Amino acid sequence: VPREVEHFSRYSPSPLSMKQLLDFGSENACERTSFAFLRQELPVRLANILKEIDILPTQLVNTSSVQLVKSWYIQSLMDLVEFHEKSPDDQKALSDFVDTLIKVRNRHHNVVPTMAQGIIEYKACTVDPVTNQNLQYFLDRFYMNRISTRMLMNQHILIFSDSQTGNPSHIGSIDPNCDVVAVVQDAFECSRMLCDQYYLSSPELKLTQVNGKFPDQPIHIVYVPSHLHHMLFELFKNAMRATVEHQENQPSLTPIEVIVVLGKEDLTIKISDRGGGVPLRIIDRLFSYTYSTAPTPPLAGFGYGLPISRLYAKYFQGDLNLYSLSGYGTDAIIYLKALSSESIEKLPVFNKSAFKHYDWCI
Amino acid sequence: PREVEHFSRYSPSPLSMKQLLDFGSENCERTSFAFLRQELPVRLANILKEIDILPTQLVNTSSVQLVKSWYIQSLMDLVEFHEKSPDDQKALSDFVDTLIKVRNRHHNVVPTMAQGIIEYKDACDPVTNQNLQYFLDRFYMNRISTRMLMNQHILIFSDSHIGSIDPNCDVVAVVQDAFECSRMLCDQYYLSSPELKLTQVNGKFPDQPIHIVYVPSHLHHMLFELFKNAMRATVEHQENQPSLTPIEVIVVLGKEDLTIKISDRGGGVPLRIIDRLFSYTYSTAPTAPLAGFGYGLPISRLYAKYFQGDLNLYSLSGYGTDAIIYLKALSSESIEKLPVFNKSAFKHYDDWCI
Ligand SMILES: Nc1ncnc2c1ncn2[C@@H]1O[C@H](COP(=O)(O)OP(=O)(O)O)[C@@H](O)[C@H]1O
Ligand SMILES: Nc1ncnc2c1ncn2[C@@H]1O[C@H](COP(=O)(O)OP(=O)(O)O)[C@@H](O)[C@H]1O
Ligand SMILES: [Mg+2]
Ligand SMILES: [Mg+2]
């Protein structure tokens, strides 16, 4: 373990709210602040997850895939710590920092499929997240950590780079006025298109919306629309496969019903299908990485749709749950915080209590 | 007391609803006597050892001291029968009388325990509070379990159901029944009440009615408590409306599960607050009212879980709430879920950023 890794792993991550992120990109003078923060914060986050990695089973860690991820994380941490001797007022340092985040971003581009392959390899020993709770626990933390460093670095790139400026209507990747229903309809369409290619039909969308906060007004919150789209797209692909296969011998498809509700503290989206449901017994299994009732290949089969969409929801203190009526259909529900100031990053920390994690006759 | 130490050494023996049918059919009295004279003391002694791990100031409240003396007396009454032959007809008859007496003695256990929790909280922090929730879940599940056993023996052996089990429980009729009980209370208190809109799907046997083996009084209690909740939420959220949205209920029978979902437009609950809804005593009402005591949710969930079902709430804050009951569809799979006092329960009395 390089000394810089050991050092930075002793700090805990510092979580930001979406309110704070919006304020960073509020103006140009914040670049030196974002620089001074991220040059310390990114090494802390990388070092915390690196020390976790070393806790994994030897046969996992020594996969070429996990040895690659670790070598990338370590190089990225060094690249960043190189900036510690620079003045935040040094305009050349700030320019070089942006270029460095672009290089780290590119270097980390295939981290998720790379880890997912380490898992596959390791799954040799037969061991699995569906049957191994430690592996599940690690993958939630590794992937939430990744979501968090990507979000922070992208914010700085998309606000301060010359060449990569993101949507002019967003602050970094955040839409301070996210048209939630619009993102629902777009994700539904994406899913429809994939579904039609596997089955030559897909259900229709029946959408309802309720603005409890101000009745009859359009529903908007501060949100990252790509995260929202990914959760919706994964739940739509799931509802559509379940619907089509359950109903295959009927004259037509029951639509998927979606309701979007804005309340004082929460934005909630419920997606209801008549896809035959799931026995209560296997509901928890459904959120394990790799768990799929489909053959492994894509519409389905890798088993990442649920646990990853749930990490997106939980990342800013939201949640994702599924409640099924076996024999009939399923409700999938996303909860997001409606106030940017309560939308706070949910981060893993490598400490005694994490290390430890690694009466009813029921 | 000595009997308590001894019997606390055994772990409870859970029964499935299939075994209770099988052993409640013929008129089994000698066998049920032999079993219950051992099993009842084991379950009493188990929860008695657990009461003793509680804060000293809770254990000493007059209410918990009452519960403890009742449980100990019942264990003693029951242990006396270990000197009798299961072929002694006086004994068999005296055992029925003894169970009736234990049931009467325990009749006020829940309010008395609930009162103990008050004397304690008025007399004296959230970690303990979490421990109190874990304890009350186990204490009340243990009572549900002993009351279930004692009552089967009483109803079958004393002087269509098999005891309290209906082998053909008409789920939809029990729904309608509990709805009506709730509606009457709602009308009396609020002057109006929502209608029931009920749908059913038999996935297991399309077009056929939905029956499973179940304890209708348990199912009734759960539904009643959830309807009282849905009705109050609806009426209070729509207080400036000329009418009331119905409560929508769907009953579904699938391969493994019977599911019942109750949907209201009672304005729902912030997600922040969902878990605390299942806290004993948590209520947004004051204090016939429909609400105020705060036991509806946690108790209904113990009934659901006792035979390995479950009960969850999911809400769309600003709009309404779904409450959902799951029951096992197979009598062989409806097996009692029982607390046991072992080192692992004793052990039961940060990794992600705050
Ligand atoms: N709406 C749904 N209805 C029925 N089953 C579902 C639903 N959503 C997910 N599942 C079950 O959960 C599994 C896991 O979903 P997911 O994690 O998206 O992986 P994948 O779709 O790749 O199988 C699915 O294979 C399916 O068995
Ligand atoms: N369907 C519902 N909609 C809105 N709030 C609910 C609903 N069900 C329960 N609650 C909330 O949960 C609290 C606890 O419910 P319960 O345990 O039944 O106690 P009580 O009804 O005595 O308050 C209620 O007071 C209410 O605030
Ligand atoms: Mg999927
Ligand atoms: Mg209630």
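Note that chain B carries Swiss-Prot numbering, so the residues on display, from first to last, are 21-47, 49-145, 148-182, 189-316, 325-386, 393-397.
The backbone N, Cα and C atoms fix where each Cβ goes, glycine too.
Packing around B:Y157 (mutagenesis position) is summarised by its Cβ count: 15 other Cβ atoms lie within 10 angstroms of its Cβ, all protein chains included. According to DSSP, B:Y157 (mutagenesis position) is assigned to a helical segment. Quoted from Swiss-Prot, the note attached to the mutagenesis of B:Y157 to F states: Loss of activity.
According to Swiss-Prot, the mutagenesis experiment B:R161 to A carries the annotation: Loss of activity. Sequence-distant contacts (6 or more apart, same chain, Cβ under 8 Å) of B:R161 (mutagenesis position) comprise B:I68, B:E71, B:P376, B:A382.
Per Swiss-Prot, ATP binding site is recorded for B:254-261, B:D293, B:312-313, B:329-334, and the stated evidence type is experimental evidence. Cβ neighbour count for B:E254 (ATP binding site) (all protein chains, 10 Å cutoff from its Cβ): 24. According to its DSSP assignment, B:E254 (ATP binding site) is helical.
Mutagenesis annotation in Swiss-Prot: B:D394 to A, described as Loss of activity; when associated with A-395; the structure shown retains the original residue. The secondary structure of B:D394 (mutagenesis position), as reduced to three states from DSSP, is coil rather than helix or strand.
For the mutagenesis experiment B:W395 to A, the note given by Swiss-Prot reads: Loss of activity; when associated with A-394.
If you measure from the Cα atom of B:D394 (mutagenesis position) to that of B:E254 (ATP binding site), you get 37 Å. Rounded to a whole number, the distance between the Cα atoms of B:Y157 (mutagenesis position) and B:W395 (mutagenesis position) is 23 Å.
Residues B:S312, B:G333, taken from the recorded positions B:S312, B:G333, B:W395, are distinguished by a CB atom under 6 angstroms from ligand 2. Applying an under-8 Å Cβ distance to chain A, the recorded positions B:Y157, B:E254, B:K257, B:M260 reduce to an empty list.
The two recorded residues, B:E254 (ATP binding site) and B:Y157 (mutagenesis position), show a Cα separation of 21 Å. Each end of the 2-residue unmodelled stretch has a Cα atom, at B:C145 and at B:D148, and these lie 9 Å apart. Here the C-alpha separation of B:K257 (ATP binding site) and B:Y157 (mutagenesis position) works out to 25 Å.
Long-range C-beta contacts of B:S312 (ATP binding site), restricted to its own chain and to partners at least six residues apart, with a cutoff below 8 Å, comprise B:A328, B:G329, B:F330, B:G331.
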